[PDB]
Amino acid sequence: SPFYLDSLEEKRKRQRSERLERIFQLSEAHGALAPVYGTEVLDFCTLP
Amino acid sequence: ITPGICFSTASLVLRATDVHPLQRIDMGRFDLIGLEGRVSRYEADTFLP
Amino acid sequence: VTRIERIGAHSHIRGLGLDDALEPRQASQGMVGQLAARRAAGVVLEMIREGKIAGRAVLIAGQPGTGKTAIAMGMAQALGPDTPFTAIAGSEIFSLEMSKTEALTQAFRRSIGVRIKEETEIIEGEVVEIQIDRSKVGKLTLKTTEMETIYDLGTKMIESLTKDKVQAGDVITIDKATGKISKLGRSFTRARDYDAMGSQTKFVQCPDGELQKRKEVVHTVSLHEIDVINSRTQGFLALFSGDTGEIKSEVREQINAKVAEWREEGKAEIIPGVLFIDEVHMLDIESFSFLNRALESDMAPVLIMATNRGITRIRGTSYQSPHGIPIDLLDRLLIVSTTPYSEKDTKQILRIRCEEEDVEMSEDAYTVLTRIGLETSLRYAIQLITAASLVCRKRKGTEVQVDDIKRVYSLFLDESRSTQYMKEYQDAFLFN
Amino acid sequence: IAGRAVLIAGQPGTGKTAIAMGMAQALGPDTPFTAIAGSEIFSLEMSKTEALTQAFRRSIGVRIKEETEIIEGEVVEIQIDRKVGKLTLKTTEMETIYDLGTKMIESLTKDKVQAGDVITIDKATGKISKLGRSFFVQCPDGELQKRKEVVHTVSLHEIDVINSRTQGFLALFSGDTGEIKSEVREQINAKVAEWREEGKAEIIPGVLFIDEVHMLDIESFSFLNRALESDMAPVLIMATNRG
Amino acid sequence: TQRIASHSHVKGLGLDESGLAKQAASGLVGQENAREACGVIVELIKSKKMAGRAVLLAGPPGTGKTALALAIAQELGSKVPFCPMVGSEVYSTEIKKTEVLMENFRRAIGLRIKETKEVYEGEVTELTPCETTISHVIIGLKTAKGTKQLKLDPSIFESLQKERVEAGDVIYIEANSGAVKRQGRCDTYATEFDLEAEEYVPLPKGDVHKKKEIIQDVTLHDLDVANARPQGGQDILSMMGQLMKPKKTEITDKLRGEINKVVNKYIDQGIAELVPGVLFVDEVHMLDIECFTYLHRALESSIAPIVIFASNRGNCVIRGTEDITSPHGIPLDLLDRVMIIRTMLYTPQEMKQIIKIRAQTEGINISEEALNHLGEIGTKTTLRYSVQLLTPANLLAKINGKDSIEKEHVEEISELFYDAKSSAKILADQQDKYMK
Amino acid sequence: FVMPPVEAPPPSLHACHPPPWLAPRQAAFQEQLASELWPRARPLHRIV
Ligand SMILES: Nc1ncnc2c1ncn2[C@@H]1O[C@H](COP(=O)(O)OP(=O)(O)O)[C@@H](O)[C@H]1O
Ligand SMILES: Nc1ncnc2c1ncn2[C@@H]1O[C@H](COP(=O)(O)OP(=O)(O)O)[C@@H](O)[C@H]1O
Ligand SMILES: Nc1ncnc2c1ncn2[C@@H]1O[C@H](COP(=O)(O)OP(=O)(O)O)[C@@H](O)[C@H]1O
Ligand SMILES: [Mg+2]
Ligand SMILES: [Mg+2]
């Protein structure tokens, strides 16, 4: 590894950590809300 | 047959309601009506927890 | 922290304060006095809990400030959240979209809860491979943390999978009976480290256990909700917008029959509840006439009402009736009368309010405030509680004294003093 | 000064409406002058308070200046090949051939343009309007491509209606505005204040004239009492002959 | 506010640290007791623990009730939601009156949300979907500070294709939502054709990845109207619903309760803060009996804001009733639920002080004798008339060539314009000629 | 047989420098709506 740079790899691993944190926070945010009724309730209550 | 009415306005007017994404919050965290027909009670209550 | 529910006019009421014999305690669960009225409310509450008798009407009558809404809130709190309790005011039935009778019908059907219970077999797993030969026949591979199998697909299953754009790494559930596919999430791999994500994508763990699962869903809905659902093609949107309109009576009869069928099949249970209309005197004669025969149905909840009117004029007519309500409806209902409070009861209510608001007051301050409440009104004293607390905190005090109460009495006027001051300068005000 | 109200009162046939018309004439077309009768605020489409709010906001204008490139000339030759194309335009002083892009090719195809037509093109939008044929309007003289300063005076009501919904500008012509939400109006007021602070626009306060204001009811008068207290309120002029 | 309004001089209640009212401060003159009461009310609003408390400002016209409410609003600041409404605004032609009242109640309650937003912005240098269907999209965005390669969720490819995003276009992508906006073509390609109907935009200056931590205030009504109708939707019913005229609807209490639950969840999470705020109802006597009866219930809610009423009526008939009179046009039951703040009439010295303050606010120089004459006129007719005489008199002074208002200008303006009393006297003197 | 005396296309909104995303979005919306609804409007052809 003659051309290895420590600063570039530190930046890249910081970017990877930030990306993983963003993925976690977005996955938590996009499934936080629960439906008022839900598909099962609406399907049960919907007559032909 | 008549030509239509060409109503001319300032270009800045069409951007009056536009807000940059860095200046507004995500309103999808309060989207309850969007979950209807797409999200089930199973997903919210049994699977995700 | 500050939650959306804050200290209101009835935050101190947690129940009716009764024992097992429905005998009211002098001060229990935030209620003081009104022993006879609280006992009557408890009897009505037992009637509600039994659920056998339909369309029972009770009117809570009394002078303003005598605890009618307090008793109604105590009944609502004592009644479980399982049993519906629709609290509306009389003015809310005057709508520009639906008639008064339609509004009252919707409130009645909002007061009956239907608890549904559906058990459904599902397939739940993560998609490994989707192969389609040619949109005719294909195979789908699903896996869990403990299982993996392959399925042969037909035309409709392939079409449904292509419509939902199901691909590898997606965690989906498929209903065996109907074939509908809903996507729960997608699994996370090293190659799925996205920099930007869509508004609906979310990463979930691969399900464990067995690929075939049973889904049991129990929810409580009202008759009005089922009516709105079955009113139009996407009627559930009106459950948010409120643009219901006037639902056809045939739809309501069909839904009543279907609910009876569910109740017989064991798939649903009926929980009749309470409709509380506060300040009913705002209802017109037509609304009273409709209420007369609406209570006679077998799907009518308990109707609790509250008025503070004496012998007054019925709205929409020129006739005088004892509560503003025509005597035909009054013969259909039991009247619970509230008596004015005594000095001891007023002081106890002031103490409960101070404890609720976390205000410390001296005994001399309590005596002065009770005297003010008897002289002017109980609500004026209750407001002065917070006013004096704020003034005391302003002067860096810790306990409200008589000086603070006198200061806020001078700063804020009750109705009598304001009326006197207006009469002093009557010509200044407009349209006397 | 904002929200100043003046009443012209006098016997019938004493020049009240004449005075109002002279005031309107002394002001130019630049300053808005909304003239309505008291009966006009009674509508089945909206409330009285909504009608008076639209009357007020029609009287305040937002003057916005922007620069555009306008190409006006006579078409000499148009060539389109399977997309690439060429367009040759001439004035009485110069002639030019243009290499066309895909969007301008589509715009020229949608609006049939043939040799000899005199057309003007807005470069940024492709807005092509044929103003006649020459071989009837004389061909333009000077430069083919001109940078023009276009000034628009847009009322607050127009901004609200345009931004109320998609294709919402149609309501400026067909009524159908409904009752515009106060949130949209507050957002528009904030954006107009931002424009004024940033120099992007100038406010031109105008005049709302309500002839025969005695037709208004108590609710409308009560609304006017506080509607005049806003900083975006115009000057209100009313006329009545009632004792 | 560049233009000067009626209350442009009101900056606050003018109280001191002890809560006592200074004689003249923050643009307010006199009304010491009312100002101290409004200070107590401001302290009540700041202490967020009370809900549904109501206040009435009762007094003769022109005594400063609206000014006191605006002073309360200024004392609270722009961070606290102050919703001003007029009593006659509840007569909508789309929704019932109680719906208007509840909508305003929810407008007064505010929610503060702290959030960090991430946007990837720049010119597109490469757009390559990676097939396994599409596993992911690799995009290349360029700015003045460099180039960044991004891996996109495959759902964003549909948005990119809908927006017609190609190489050379300047776009931004929202990290949290995947929304793509194509804001024109890069101006480096402006010369690729001699005539295209394109909007050419400069290359963005900063980094491709932009992070901003923002605090935005929303009200419960915003979430209610956001959940009243669906947004987007590729179905035929959704598209045809986009063409339907937007009409206000009676939002259900079920939706209100669910939104309250969501708000409580986010408050518990710690990303939201509640600001209860104030709803000001002016000309409350224009409400009818149904509105007052609904207010009886609404004020008793544990979710309601602080409501301030104002009335100048004396013993007058309630609007919806036949002959029932009440002290302020307000039923005695609602008056039992409010704390009344009384405003008094102004002395001549107070009128002169207010006239001087208005002159200073309007950028008008007035001489001592002119000020005394204006005060005498205000004593004779009305404070509002004298305040309204300042600008025309200043205009006459400017036309005559003088930079200050003299007594002759005030006399000329008083001759040119009439007050209510003089016009009423003329009308009574000429009853036959004027229309009946 | 009744024909309107005048026939006009809808009014058009023109700005010198509009947001470059509004027009393509409207075009796509119109295209999708036409592709979904025009086949369903064929029975009314003789009336039109
Ligand atoms: N028995 C009681 N115990 C405790 N508080 C009471 C009682 N009766 C009345 N109150 C209080 O008095 C106030 C007014 O009474 P309420 O029942 O709300 O209205 P009304 O009885 O005049 O219809 C309420 O804030 C309530 O908390
Ligand atoms: N001072 C005036 N100078 C010129 N024309 C006048 C004058 N007063 C009235 N008129 C004309 O005579 C007619 C009288 O109408 P007008 O006086 O405006 O009625 P109103 O009293 O309802 O305002 C109008 O057509 C007006 O143009
Ligand atoms: N105490 C005061 N100090 C300063 N200005 C005042 C005061 N009272 C009233 N004003 C001014 O007088 C005008 C009319 O008063 P207003 O607020 O309408 O009284 P009300 O609300 O009782 O009708 C307002 O523009 C207000 O700015
Ligand atoms: Mg009550
Ligand atoms: Mg006239």
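So for chain D, numbering is Swiss-Prot's, and the shown residues are 68-149, 157-209, 224-331, in order.
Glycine is no exception: its Cβ is also placed from the backbone N, Cα and C atoms.
Annotation comment: Swiss-Prot describes D:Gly77, D:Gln78, D:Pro79, D:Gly80, D:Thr81, D:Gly82, D:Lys83, D:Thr84 as ATP binding site. Looking at Swiss-Prot, you'll find the mutagenesis D:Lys83 to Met noted as follows: No effect on interaction with NOPCHAP1. As a published mutagenesis entry, D:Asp299 to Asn appears in Swiss-Prot alongside the note: Abolishes ATPase activity. Swiss-Prot gives this note for the published mutagenesis D:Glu300 to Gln: Reduces ATPase activity. Decreases interaction with NOPCHAP1. No effect on formation of RUVBL1-RUVBL2 heteromeric complex.
On the structure: features taken from Swiss-Prot.
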| residue | record | DSSP class |
| --- | --- | --- |
| D:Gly77 | ATP binding site | coil |
| D:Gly82 | ATP binding site | coil |
| D:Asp299 | mutagenesis position | strand |
Anything from the binding-site residues D:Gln78, D:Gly80, D:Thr81, D:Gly82 with its Cβ under 6 A from ligand 5? List those in sequence order.
none
List the other residues in this chain whose Cβ sits within 8 Å of the Cβ centroid of the ATP site residues D:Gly77, D:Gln78, D:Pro79, D:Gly80, D:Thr81, D:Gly82, D:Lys83, D:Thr84, in sequence order.
D:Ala85, D:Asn329
Entries of D:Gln78, D:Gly80, D:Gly82, D:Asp299, D:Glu300 (recorded positions) sitting next to ligand 2, with Cβ under 6 Å as the cut-off:
D:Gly80, D:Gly82
Rounded to the nearest Å - Cα separation of D:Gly80 (ATP binding site) and D:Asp299 (mutagenesis position):
13
Can you name the recorded positions among D:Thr81, D:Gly82, D:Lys83, D:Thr84, D:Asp299 whose Cβ is less than 8 Å from some Cβ in chain E?
none
Cβ atoms near D:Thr81 (ATP binding site) (within 10 Å, other residues, all chains):
13
D:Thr81 (ATP binding site) to D:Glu300 (mutagenesis position) - Cα separation in whole Å:
14
Most Cβ neighbours within 10 Å: which of the binding-site residues D:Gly77, D:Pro79, D:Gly80 is it?
D:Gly77
What is the total of other Cβ atoms whose distance to the Cβ of D:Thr84 (ATP binding site) is within 10 Å?
15
Who sits close to D:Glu300 (mutagenesis position): which same-chain residues at least 6 apart have their Cβ under 8 Å from its Cβ?
D:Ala104, D:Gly105, D:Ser106, D:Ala327, D:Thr328
Looking only at C-alpha atoms, tell me how far D:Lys83 (mutagenesis position) is from D:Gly77 (ATP binding site), rounded to the nearest Å.
7
Starting from each candidate's C-beta and looking 10 angstroms out, tell me which of the recorded positions D:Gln78, D:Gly82, D:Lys83 has the most other C-beta atoms.
D:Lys83
Residues near D:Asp299 (mutagenesis position) in space but at least six apart in sequence (CB under 8 A):
D:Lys83, D:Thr84, D:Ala87, D:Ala102, D:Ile103, D:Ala104, D:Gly105, D:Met326, D:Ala327
